[PDB]
Amino acid sequence: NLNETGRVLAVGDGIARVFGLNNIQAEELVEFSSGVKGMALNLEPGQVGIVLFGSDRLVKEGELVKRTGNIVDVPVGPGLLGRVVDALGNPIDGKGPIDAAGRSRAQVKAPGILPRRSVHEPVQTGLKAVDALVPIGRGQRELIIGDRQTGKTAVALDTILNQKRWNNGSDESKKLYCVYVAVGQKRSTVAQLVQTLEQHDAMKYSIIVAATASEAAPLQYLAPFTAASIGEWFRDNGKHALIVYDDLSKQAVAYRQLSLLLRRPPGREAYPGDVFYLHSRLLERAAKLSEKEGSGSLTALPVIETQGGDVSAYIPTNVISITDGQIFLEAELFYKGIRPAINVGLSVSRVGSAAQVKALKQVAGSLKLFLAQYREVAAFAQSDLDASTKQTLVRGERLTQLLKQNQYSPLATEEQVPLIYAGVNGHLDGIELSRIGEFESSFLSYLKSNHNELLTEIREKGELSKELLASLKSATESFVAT
Amino acid sequence: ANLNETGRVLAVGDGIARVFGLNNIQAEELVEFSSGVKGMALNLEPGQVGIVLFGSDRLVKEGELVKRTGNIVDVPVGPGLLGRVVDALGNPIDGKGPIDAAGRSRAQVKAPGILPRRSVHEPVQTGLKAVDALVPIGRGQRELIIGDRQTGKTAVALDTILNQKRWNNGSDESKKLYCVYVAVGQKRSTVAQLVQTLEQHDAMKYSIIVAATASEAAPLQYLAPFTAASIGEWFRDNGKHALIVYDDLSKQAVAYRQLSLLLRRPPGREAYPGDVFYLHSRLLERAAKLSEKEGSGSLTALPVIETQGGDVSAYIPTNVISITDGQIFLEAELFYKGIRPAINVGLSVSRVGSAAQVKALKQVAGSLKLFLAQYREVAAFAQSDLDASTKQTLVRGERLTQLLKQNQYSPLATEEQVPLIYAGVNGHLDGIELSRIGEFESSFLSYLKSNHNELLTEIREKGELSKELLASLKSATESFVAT
Amino acid sequence: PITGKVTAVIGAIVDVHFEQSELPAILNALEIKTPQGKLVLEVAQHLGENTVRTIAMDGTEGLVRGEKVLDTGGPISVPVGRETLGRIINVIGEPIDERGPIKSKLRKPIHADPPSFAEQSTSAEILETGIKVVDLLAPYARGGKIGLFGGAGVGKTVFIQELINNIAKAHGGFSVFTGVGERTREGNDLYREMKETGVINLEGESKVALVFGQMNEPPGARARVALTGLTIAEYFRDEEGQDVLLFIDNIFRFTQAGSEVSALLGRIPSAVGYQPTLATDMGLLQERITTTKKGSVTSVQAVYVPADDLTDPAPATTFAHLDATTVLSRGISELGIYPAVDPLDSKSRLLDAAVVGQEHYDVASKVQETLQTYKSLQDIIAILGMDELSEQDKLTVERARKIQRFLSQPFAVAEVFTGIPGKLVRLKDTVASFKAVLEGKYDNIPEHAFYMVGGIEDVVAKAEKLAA
Ligand SMILES: Nc1ncnc2c1ncn2[C@@H]1O[C@H](COP(=O)(O)OP(=O)(O)NP(=O)(O)O)[C@@H](O)[C@H]1O
Ligand SMILES: Nc1ncnc2c1ncn2[C@@H]1O[C@H](COP(=O)(O)OP(=O)(O)NP(=O)(O)O)[C@@H](O)[C@H]1O
Ligand SMILES: [Mg+2]
Ligand SMILES: [Mg+2]
């Protein structure tokens, strides 16, 4: 046959070099005599380079190889909600078949210049620090980045946890469906995560794509592209998806493995010359569509793991310049107690205010500053300090403590703005530093008992009218006094 | 279908054409392709010849005919090139028509050995106060101009080529110094504007421009300095004196590494090939002062090197430092401050110049060199005491500093330099305000030009100062100060 | 029609086979019709045995060995002339704005010889921008290259929009904006902002043309867009004899793209991982941007510095072509100065008596020396008091504080956002205006009369309103 079949010339290191398949498309899927699969990445004159999807003990020289006639694709649609699939959308959670609306390719062109609209709607993470200072909008690509063990997954996770507010609603246009892409994590870790999402009733609106540590490299490299199509189903049908690639360091590493084995020219850190294009191709697929096009949205939170803070490393540089901003975490701030360990100085959202609930923007306008100046003067916290510079030290301390937050405990916007109102305007200055914890705690429960109406107006109208500011100013002083 | 004077292109890519045949070709022989673009036979193997393209890869295709020249890469040389602007192969680019050549030297020519040479004794007077007093250049010498980007490197070369207006107008042949400016990797616009200045100051009539600009095939940039050397050499070889400026070697070495990498030569330090030193060394060795038996001709080289962030420790800088007979280092710190020429005194040296610097400057600049390398030292340690003895030396230091600032395109004759230095070293300026020293100069010149013109005449003709003449300037200066 | 067959696919690298001496030249565009549109390949090498090596301009998923490739018989070509104004154009010259085809007069190839040494203009000259800070202190070179620094939060896209407007209204020259590695969300932004601001008018007369080679396009496309866009600007100089503006945002992504393509083609990388051809690649772009006898292309290029290492090859190479800089600084915009130009960080090669005249230089010079003395006096004002200064220095802080507010300027395009009508301040105005203050003619004038005003006649006028 030879046009639709081939013979194995050589196999080793998850590469099978195959004679024939003369009619195979580039990036097409194949099948080996033993039933293991793989994709054709190298169309060369004499032969085809194929990367294996499973162990290469299962391929031998001489073996027969069949075309499938399919570019790698994945099931998509709502029937994937609450499911754990692998990179090709096979169910691994033991809940049986996946019901697919249709199918979509791993590789899809990102939306053009024309079919888009400026980002303008909040993805509310529920993290006081993030929502107030590094606000994320729908269609945005906001990187979570830091060294190991600094709270990176935690930030994405708490965001997913927070979507409950709207996902338990009927209003489809307010819901944010969630796609978590575990690339190279260990199986137990992923299981642990899934257990956590179940425990907080968030599994129901999530989809987990898991190309774990011991899975063949090309599955790890496919996983983010596959997951993207799954999330793209929502964006394409006027809904909104959030996608978390945890993490693109490990994907880059997988992609490098194949390239070095397929003997493609290596560059910086032995990465292929198309490793930027791997991540830009991917991350450009997050977008807010225009009206004509259904106004759907995909928001991306890629994660990057740096080595001892080096953002100049090859892959960190690529992703940092591809996305719309960084939430930057630090070991220092972590052990100091500041959790989330967000480095406000080195974090930004390039979308900015257009992505932030007006009510929060009104109180958070200043907070950006009262902390900026606090950092410029933070060095002075070691006796002879004049009135002006001590004042700024008092606020900064307190406002930093206000931004401290327990894990798996996202706040509502109407819970957030009061707290930040109190901080920003100076109602906390009196209260001693070790008590700002119990302050936030009681202040909210006192607000729920006695001022439920204001919270409701904040929640529903999102703005602060001059009347509300006054109602808030009074409520706060009232509680502070006791 | 001759396969001895002719070949067929097998493959072309990365600036290399691979050609079948050309059986009778020589190593480093120039070739001519179907399209008209030329090339050099770099490596000859069984079955094929590797050819480095002197143009875009576009211009060569697999299957095309390639023609022998029977010429090792060479150029038109001679006196007919004065006033012209040519490319690396000697092609006329000023639009002025066919080059009037006396002959054709090879691009690679071996430098004169131990014997045909003689010690420098004749000066290249730059007309720059700082240079000629501190780091004097002899005819036949190689001095390096080196510093950060935008630090007046070119202006030192330029005001030197300009300054030769004084001698190249007279009959005296031995004192005539023809100029060769080699633009390598520079913008076309710049070079064109520069040539505009050389004409504006008439200087174009005795200079030759060879240019391989920024967008030209790397091997044309690698070649430029060498063919420019050939041209400069004609004057050396025939008994006259030529000055050659390589602006700059840094960019040449960059062009060179490109080819080497594309040729797959092992990268070394900073990814430059192992032979990048040889590249420069063979070039600057061609700058020489010839013996009595060879006409006494001189080639003088002023290579320009660009440092990054003032680091003189880099591979390429130290390489060229180790080939030249000294360097004039231009500090970016002084240049931004206003002190221009921005010569760093401690870091600058001429290795052979002293014995070639005009004796007149030599006397009035008594220890000027070692002094300014020490005022600069005590100045940094000043910012613990308002001390007495070191306080007067600091005023001397600052007055000598402000005295060595000089305008561009304003080169001065040695006779104008000598009194200026006399007035500083001997402390006649120490009573004057800091912000007035520049005005003092041309007013002090005005005075010497319309009164004591008789001293100025003497200095020019002798090249020395007599005890009688020393006491003459003594009186002239002191009178001026109090008015 | 000259046909070939694909013999190899390796990512963005495509190998294609032809018949003897019937090979496309290096740099020629080849075409493959696809389900969607058309995959374009640019010839990079002749490998031998009638095969050529090409770089793709789009994805290569799904290509099959043996597929028909067509030779176009030339480099990639783009529509030129007035028909491009107001349109969005990709690397291969296709319209990407859903407005149908660019019904243009001719198409020029994107690879062009720079002007001859003989064709080169011999005198440096100022391109008058109407922006005070720029014209007085860091003037742009007509036909030169300007590096622009600073990102969001500093009004980059308004500054870029202002220059399009002024150049067109004041010199009758159009502009081309090339997005090299452009973030698509931000291309969508800019397009919508240009329509709101007037510099694009889908009905009226549009002053700018847009070319985007987006981040998600492969390395081939990103390397070549700067050329595509440049060519458009070139025709306005070559055929209409205009003083054109060319915008490159971001030039660094141009260099990284080349870096990526070289790596892909198997070339041994040079120092710090860059291409061995880094400098000639940069030349082959930049040398085409220049004054001729017909007109000039003046390019404003956004420059990003890796690791903040000024000596990194990428900047080091680029800086070898930049005639001047314009630095927009959050440190300026936080003081409420618009534009947010740093009056001391922005420098010019042309700020020289022989280029601008002895007067112009002398004003600018003392303007620059005054602001420095002010800067080194900020620290003693913060701790000691305003009164701890000499007679002449307590006058020159009062003077600088004014000069400073005078360097701000209301922009014409930003009126839709500001309500303040915009000033275009002529160069002669700007020199005279500042010359008059430096002599101390307006110490009687209060400070607020210098904020957001054009000429000195607007300072005379506004001061009378804040009184009577
Ligand atoms: N906001 C928080 N408050 C308190 N503890 C937290 C918070 N966020 C995370 N942690 C704890 O910090 C540890 C590390 O958090 P994690 O979210 O895994 O960071 P990471 O960057 O994903 N680490 P890794 O994935 O192993 O490189 C875990 O023990 C968390 O329980
Ligand atoms: N003595 C001087 N006084 C004042 N300005 C000068 C002087 N010499 C040179 N300049 C100017 O300073 C600028 C930079 O000097 P230049 O002679 O170009 O040095 P360079 O090191 O060749 N710079 P580049 O070639 O761009 O790396 C030019 O615009 C010169 O005209
Ligand atoms: Mg994690
Ligand atoms: Mg120079």
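By Swiss-Prot numbering, chain A shows 61-442, 445-544, in order.
The way this entry was determined, per its header, is X-ray crystallography, 3.2 Å.
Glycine residues also receive a Cβ, built from the backbone N, Cα and C atoms like all the rest.
Per Swiss-Prot, ATP binding site is recorded for A:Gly206, A:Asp207, A:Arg208, A:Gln209, A:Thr210, A:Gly211, A:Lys212, A:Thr213. Taking the Cβ of A:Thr210 (ATP binding site) as centre and 10 Å as the limit, one finds 25 other Cβ atoms among all the protein chains shown.
Same-chain residues at least 6 positions away in sequence with a Cβ under 8 Å from that of A:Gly291 (mutagenesis position) are, in sequence order, A:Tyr237, A:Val239, A:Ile267, A:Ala301, A:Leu302, A:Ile303, A:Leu358. Quoted from Swiss-Prot, the note on the mutagenesis of A:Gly291 to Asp is: In ATP1-2; growth-defect.
One mutagenesis experiment catalogued in Swiss-Prot, A:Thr383 to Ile, is accompanied by this note: In ATP1-1; growth-defect. Secondary structure at A:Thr383 (mutagenesis position), taken from DSSP and collapsed to helix, strand or coil, is coil. Other Cβ atoms within 10 Å of the Cβ of A:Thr383 (mutagenesis position) number 25 in total over all chains.
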Using Cβ atoms only, which residues of the same chain lie under 8 Å from A:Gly206 (ATP binding site) while being at least 6 residues apart in sequence?
A:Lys212, A:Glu365, A:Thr366, A:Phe388, A:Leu389, A:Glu390, A:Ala401
Output: those recorded positions from A:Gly206, A:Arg208, A:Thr383 whose CB lies less than 6 Å from an atom of ligand 3, in sequence order; none if no residue fits.
none
Could you give the Cα-Cα distance between A:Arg208 (ATP binding site) and A:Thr383 (mutagenesis position), in whole Å?
20
Number of Cβ atoms other than its own within 10 Å, given for A:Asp207 (ATP binding site)
17
Which of these recorded positions (A:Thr210, A:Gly211, A:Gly291) have a C-beta closer than 6 Å to some atom of ligand 1?
A:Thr210, A:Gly211
Through the lens of DSSP with three states only, how would you label A:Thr210 (ATP binding site)?
coil
Neighbourhood of the ATP site (A:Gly206, A:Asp207, A:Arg208, A:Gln209, A:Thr210, A:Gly211, A:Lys212, A:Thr213): other residues with Cβ within 8 Å of the Cβ centroid, in order?
A:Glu365, A:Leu389, A:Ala391, A:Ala401
Can you grab the distance from A:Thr213 (ATP binding site) over to A:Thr383 (mutagenesis position)? Cα atoms, rounded to a whole Å.
18
When the binding-site residues A:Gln209, A:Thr213 are compared by other Cβ atoms within 10 Å, fewest goes to A:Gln209
Sorted by position, what residues of the same chain at least six away from A:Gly211 (ATP binding site) have a C-beta under 8 A from it?
A:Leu389, A:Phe394, A:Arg399, A:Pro400, A:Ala401
